[PDB]
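Just below is one structure, and these are the notes that go with it.
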Amino acid sequence: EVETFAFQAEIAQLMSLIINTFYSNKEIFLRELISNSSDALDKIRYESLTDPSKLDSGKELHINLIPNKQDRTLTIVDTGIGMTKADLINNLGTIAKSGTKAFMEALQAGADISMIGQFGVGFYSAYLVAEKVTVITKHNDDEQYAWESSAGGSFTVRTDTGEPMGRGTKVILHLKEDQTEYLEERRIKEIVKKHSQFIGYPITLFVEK
Ligand SMILES: OCc1ccc(OC2CCOCC2)cc1
């Protein structure tokens, strides 16, 4: 069972701007996604100090980067707090409406796309390099869900029947045909060292077979 939702008009406008604006410094997408993962890990860590059973779904707090040249995907996996169905459909979009408006106004005043994370909508930088993004997520209080969007104004949510994740989020970037540099080990290493060197969780870059 697949449910299809319309983005709020403001978020659809943001995604079109990201897809259509000429902007060569695309590599910042990875910093933004790693930052989101780090924030999600911070959140479950803090909650676990007062309810240690919140880690029954997995004690390890980490970020994995998994390139796959056969599928042309880059996957960013974290074992953070995860998101509920309500997060995916309602809560995050509500927060993203105000962040988008601030970001859009900042861009009109001379900011550039790399500053997107200062407005809390860094996830959408994924569309600098991906034609489709799939988000698989599992929160302790809800079921495992798959969110997906190729932009165009809509996204889908379904219950996920794949490999159970325990807790956390996987962002699968289905890369654009001309963005396969972000599947190369040396390129990912370079970007992590440049932009994500002090993240407080282990980042493991998987090697391809
Ligand atoms: O833990 C990583 C992560 C992944 C995606 C996120 O944002 C939502 C934005 C649009 O709706 C689908 C998900 C936030 C955090």
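Chain A residue numbers are taken from Swiss-Prot; in order, the displayed residues are 16-224.
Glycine too: its Cβ is placed from the backbone N, Cα and C atoms.
Here the residue is the original one, but Swiss-Prot notes a mutagenesis experiment at this spot, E47 to A: Strong ATP-binding. Strong interaction with HSF1, HIF1A, ERBB2, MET, KEAP1 and RHOBTB2. No effect on interaction with TSC1. DSSP assigns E47 (mutagenesis position) to a helical segment in the three-state reduction. Non-local contacts of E47 (mutagenesis position) by the CB criterion (under 8 A, 6+ apart in sequence, same chain) comprise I131, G132, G137, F138, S140, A141.
Listed in Swiss-Prot is the mutagenesis experiment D93 to A, annotated as follows: Impaired ATP-binding. Strong interaction with HIF1A, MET, KEAP1 and RHOBTB2. Loss of interaction with HSF1 and ERBB2. Los of interaction with TSC1. In the three-state DSSP scheme, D93 (mutagenesis position) is classed as strand.
Looking at Swiss-Prot, you'll find the mutagenesis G97 to D noted as follows: Abolishes ATPase activity. Taking a C-beta cut-off of under 8 angstroms and a sequence separation of 6 or more, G97 (mutagenesis position) has the following same-chain neighbours: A55, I59, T152, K153, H154, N155, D157, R182, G183, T184.
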Just checking: which of the mutagenesis positions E47, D93, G97 have a C-beta under 6 Å from ligand 1? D93
In sequence order, which residues at least six apart in the same chain have a CB under 8 Å from the CB of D93 (mutagenesis position)? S52, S53, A55, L56, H77, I78, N79, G183, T184, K185, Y216
